[PDB]
Amino acid sequence: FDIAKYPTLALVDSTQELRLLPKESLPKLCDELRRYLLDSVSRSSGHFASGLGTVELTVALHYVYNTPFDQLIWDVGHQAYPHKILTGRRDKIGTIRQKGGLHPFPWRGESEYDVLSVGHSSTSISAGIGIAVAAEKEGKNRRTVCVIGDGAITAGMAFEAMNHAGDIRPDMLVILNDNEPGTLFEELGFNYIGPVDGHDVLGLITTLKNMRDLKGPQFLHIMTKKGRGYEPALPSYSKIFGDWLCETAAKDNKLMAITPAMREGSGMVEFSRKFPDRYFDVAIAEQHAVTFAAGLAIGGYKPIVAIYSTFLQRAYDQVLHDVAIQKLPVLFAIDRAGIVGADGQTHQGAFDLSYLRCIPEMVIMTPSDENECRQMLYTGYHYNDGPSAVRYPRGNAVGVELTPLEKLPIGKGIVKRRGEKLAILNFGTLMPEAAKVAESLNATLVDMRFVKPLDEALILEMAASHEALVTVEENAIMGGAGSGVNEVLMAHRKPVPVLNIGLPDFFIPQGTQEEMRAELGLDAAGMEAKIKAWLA
Amino acid sequence: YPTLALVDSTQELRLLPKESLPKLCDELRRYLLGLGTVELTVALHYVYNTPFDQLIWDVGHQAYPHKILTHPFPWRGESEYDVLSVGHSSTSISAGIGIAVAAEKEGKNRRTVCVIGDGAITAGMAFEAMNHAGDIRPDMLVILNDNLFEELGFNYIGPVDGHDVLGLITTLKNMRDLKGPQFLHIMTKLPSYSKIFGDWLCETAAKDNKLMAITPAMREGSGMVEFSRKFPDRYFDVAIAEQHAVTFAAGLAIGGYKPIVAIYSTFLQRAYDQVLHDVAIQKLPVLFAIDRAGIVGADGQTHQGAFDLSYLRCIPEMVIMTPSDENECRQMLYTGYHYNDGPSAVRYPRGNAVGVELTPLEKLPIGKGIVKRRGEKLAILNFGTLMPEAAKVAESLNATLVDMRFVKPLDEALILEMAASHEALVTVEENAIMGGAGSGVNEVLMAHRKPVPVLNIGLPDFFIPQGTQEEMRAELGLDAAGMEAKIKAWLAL
Ligand SMILES: Cc1ncc(C[n+]2csc(CCOP(=O)(O)OP(=O)(O)O)c2C)c(N)n1
Ligand SMILES: [K+]
Ligand SMILES: [K+]
Ligand SMILES: [Mg+2]
Ligand SMILES: [Mg+2]
């Protein structure tokens with residue numbers, strides 16, 4: 001790279017080299033690393049911003065700790081760009097977030113300097129304790145350290161971890177990256193130090209050096225500048241939801257909406273401002289969000305849990321045990337359903353149509369466009385026999401016309417086109433492509449609307465009038481909606497070939513949503529090819 | 001029981017004179033003859049206007065006295081005095097602040113009180129609940145039945161004697177008009193699969209230094225008592241924290257050890273995200289010993305390990321094994337333990353094993369089922385411990401019988417071979433039919449466009465009620481006679 005523009009950064013290709021530089025040279029390095037971050041990564045990545053706040057902390061860590069031998073763990077990892085830059089990926093940083101480029105967050109297979117693959121938050125301390133325990137048994141003096149944000153240390157996990165750490169007392173350092181006190185951490189069993197200036201590299205080095213050597217659970221609380229923030233993980237469906245939320249809240253006082261620290265992402269900013277008394281941000285606590293909704297439901301209100309498909313994974317037990325078993329009519333507005341894009345593997349809303357389907361009493365809806373979305377939220381909100389869910393992708397609507405809200409009959413699909421030989425059953429926002437395939441193959445097209453309960457009569461009807469069925473969904477094929485269709489046919493002993501089109505059995509790689517959907521054969525062309533190969 | 005006899009409703013309890021209450025506790029305590037919440041239960045129903053005021057018990061395992069003055073745990077559909085249906089722990093505070101906020105907006109002065117044990121306050125969801133309450137500050141009382149909070153946002157009171165009936169009454173009454181979140185701290189006083197698991201653990205821990213066994217507060221339940229005593233340095237009880245349990249295992253694997261997470265199928269539901277994000281995505285070889293898989297019996301809907309094979313199955317890189325007997329179980333534990341390319345799981349039911357011969361440990365080829373009987377027209381694919389019954393059906397209908405062994409990856413060749421060899425297939429599993437093992441079988445046949453009819457036998461789409469395992473299995477048709485009857489009717493379609 002521009003060796004003359006960054007004379008000091010140039011002297012670092014590995015942390016080993018970095019540890020060779022003299023202390024007084026570090027402040028200058030930090031300046032070059034900060035400028036380099038702003039000059040090489042596409043601003044379209046947003047996370048470069050979160051990285052800015054850890055520049056000094058990262059240099060201090062790799063200078064004091066013996067990495068990659070010592071184990072460094074970043075929570076979430078959206079703040080690890082400088083970490084990647086200082087660990088042999090300086091000249092590859094410009095490709096981060098892109099298809100075939102560096103991972104959006106630390107990834108174990110990408111580098112020996114990445115100890116834990118992260119994306120969801122609050123996992124650092126737990127894995128960290130496991131790592132420190134192994135290091136202690138190893139007996140080679142391997143050191144452990146975790147960097148966790150003020151927001152991430154909000155999850156129950158973090159508490160379970162810290163409480164456990166407080167008991168077995170492993171030699172490890174937990175660094176609180178506070179960019180928004182210590183009594184709690186001391187009560188939990190940690191030796192607390194801070195708050196400290198997180199942008200004083202030399203000050204952090206001498207502090208880190210001392211604590212790296214101390215025994216037992218150590219906790220350093222630092223403060224970093226938050227900056228202007230970053231973008232969260234035809235109107236978007238998030239805005240559709242938000243708008244519906246506001247208008248519904250104005251109609252009746254029973255609406256209560258909850259988010260686990262994703263107000264903006266789920267499109268609830270305007271809502272939270274106009275109805276502060278109907279809004280709840282439980283912090284990064286998906287588990288409490290759901291059971292809190294149960295309580296509200298029990299108390300006679302109508303709770304709505306706004307949660308991403310990927311994060312809803314952490315509240316599975318509350319959904320099933322605290323809401324489903326009790327038939328509590330909680331409405332789940334699941335955003336980021338399907339492939340989410342740049343965030344990659346750790347954030348795909350690839351499994352909700354499966355893990356939710358095996359749950360008794362659960363009603364699962366999948367809108368094909370923004371009007372259907374509104375109608376289903378409406379239906380879900382007025383469905384009081386149990387829990388209901390409406391899932392939608394990250395992205396813009398199709399631009400359809402919006403009709404007056406009307407409850408949709410539960411478990412009923414609707415044929416959109418009458419064809420021959422082939423009947424394509426669509427579940428979700430992949431409809432536009434499915435529509436192209438049907439028109440191109442003169443096949444029958446059905447918008448299933450409900451994943452559960454399934455419109456069995458309609459399935460049986462399509463099977464009886466066609467040679468083969470094709471199911472389309474943006475979710476894992478295994479256990480998903482198509483799988484549900486197969487189950488119905490098998491039960492009635494009407495074995496009609498069914499091609500289940502959906503997500504393959506591997507975690508979906510990062511890239512553009514369009515770019516990744518095409519690569520997986522989830523577009524008109526790709527789908528027709530699959531059908532061709534299958535029939536062949 | 002002269003004092004208790006005068007109590008058939010909590011309204012009658014409130015009519016009695018204070019001085020009489022202590023005698024009631026002694027009687028109530030002898031009637032039962034858990035008994036450690038007698039004094040508190042009375043105090044609460046005596047001071048609070050229940051069932052108008054909402055009383056929430058965490059876990060419910062110790063709600064017997066509560067039920068007398070009023071299912072194994074409090075169930076909303078049973079009584080109106082059971083505000084929240086429980087089973088799993090740490091839900092009280094969570095649903096409770098939800099109920100407190102509702103009561104706040106209702107404006108009818110309805111009170112909210114949650115009773116939680118010291119074990120339940122170790123769960124991550126209790127931490128999230130208290131934090132949130134300390135923020136929005138709803139009017140409510142959390143009672144810690146002990147047999148930091150001020151830092152979370154609560155006004156702490158105590159400690160106080162939990163066995164002093166009149167004492168608790170006075171205190172509860174004194175806190176009547178205290179606003180915001182209040183916290184009252186009181187002080188109170190034939191082999192089974194679980195067995196083969198524990199023995200296997202001890203045996204294995206004696207062969208290497210890598211094994212590490214973790215449990216989220218269920219030592220005896222998972223039959224690990226012996227192991228904890230013989231290999232204290234390989235045992236880890238992380239309290240009621242399923243999430244941390246799994247991610248802690250991930251860390252042990254990253255460090256070079258071979259972690260084994262011993263957890264109930266129901267509770268594993270609470271660590272779903274850690275299993276998927278912290279183990280599967282990193283392809284870390286953690287082994288999961290899933291106990292109480294299938295119908296557990298007396299514990300009811302809140303403890304049924306019924307979705308086990310459905311939620312793990314959609315996860316990429318996951319290896320799922322379903323022992324048909326105790327010998328298979330040890331082979332699979334051994335296999336899963338030495339499978340280093342990713343996470344593996346071995347699920348087994350609560351209760352006694354079949355009584356088969358135990359053969360020396362040997363690795364099983366991943367994703368390979370085995371044909372046990374070759375019949376005609378029908379091929380029965382078994383997944384799990386319902387095999388004895390499935391075998392009876394096989395002999396009765398002269399059907400081919402196969403022990404699939406793996407739920408994932410499935411033995412596709414065997415499935416395609418069987419489908420080509422018969423007119424129909426029948427899958428048997430003690431898991432929800434929807435998204436289960438058999439469902440996976442359907443998927444293979446369809447992907448190959450070889451649609452032979454398949455009869456998926458498993459648990460129905462409703463939470464199954466409490467009752468002995470045999471009773472529930474016979475009632476659901478997971479009986480030999482029930483299965484055969486199901487097959488006949490299915491073929492009669
Ligand atoms: C379990 C989980 N829930 C939600 C998210 C979405 N998320 C990603 S970043 C973030 C906030 C993290 O806050 P903090 O650790 O203080 O870092 P900061 O946002 O200040 O950069 C959230 C909610 C997540 N990654 N994981
Ligand atoms: K509802
Ligand atoms: K293993
Ligand atoms: Mg922060
Ligand atoms: Mg207790």
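Please read every residue number as a count from 1 along the shown chain.
Looking at the header, which is where the method is noted, we find X-ray crystallography, 2.4 Å.
Using N, Cα and C of the backbone, Cβ positions are placed for all residues, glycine too.
Database features, via Swiss-Prot:
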type    : residues                              : note
BINDING : B:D118, B:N147                        : Mg(2+) binding site
MUTAGEN : B:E242 to A (Swiss-Prot position 370) : Loss of activity
MUTAGEN : B:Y264 to A (Swiss-Prot position 392) : Slightly increases activity
MUTAGEN : B:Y264 to F (Swiss-Prot position 392) : Increases activity 3-fold
MUTAGEN : B:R270 to A (Swiss-Prot position 398) : Loss of activity
MUTAGEN : B:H303 to A (Swiss-Prot position 431) : No effect on activity
MUTAGEN : B:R350 to A (Swiss-Prot position 478) : Loss of activity
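The structure, with features from Swiss-Prot marked on it.
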residue : record               : Cβ contacts under 8 Å, 6 or more apart
B:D118  : Mg(2+) binding site  : B:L144, B:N145, B:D146, B:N147
B:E242  : mutagenesis position : B:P216, B:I263, B:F267, B:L268, B:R270, B:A271, B:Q274
B:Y264  : mutagenesis position : B:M218, B:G221, B:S222, B:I290, B:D291, B:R292, B:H303, B:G305
B:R350  : mutagenesis position : B:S192, B:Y193, B:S194, B:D291, B:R292, B:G294, B:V296, B:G297, B:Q469
Go through the recorded positions B:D118, B:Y264, B:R270, B:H303, B:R350 for me and flag any whose C-beta is under 8 angstroms from a C-beta on chain A.
B:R270
In this structure, which of the mutagenesis positions B:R270, B:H303 has the fewest other Cβ atoms within 10 Å of its Cβ?
B:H303
Round to the nearest Å and tell me the distance between the Cα atoms flanking the 60-residue gap, namely B:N147 and B:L148.
18
Calculate how many Å lie between the CA atom of B:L33 and the CA atom of B:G34, with the 12 residues in between left unmodelled, and give a whole number.
10
C-alpha separation across unresolved stretch of 34 residues from B:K189 through B:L190, Å:
35
Once the DSSP letters are reduced so that anything not helix or strand counts as coil, what is B:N147 (Mg(2+) binding site)?
coil
Count of other CB atoms lying within 10 Å of the CB belonging to B:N147 (Mg(2+) binding site):
14
If you measure from the Cα of B:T70 to the Cα of B:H71, with 15 residues left unbuilt in between, what do you get in Å?
13
Three-state secondary structure, B:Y264 (mutagenesis position) (per DSSP):
strand
Should B:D118 (Mg(2+) binding site) be counted as helix, strand, or coil on the basis of DSSP?
coil
Which of these mutagenesis positions (B:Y264, B:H303, B:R350) have a C-beta closer than 6 Å to some atom of ligand 5?
none
Using DSSP and three states only, what is B:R350 (mutagenesis position)?
coil
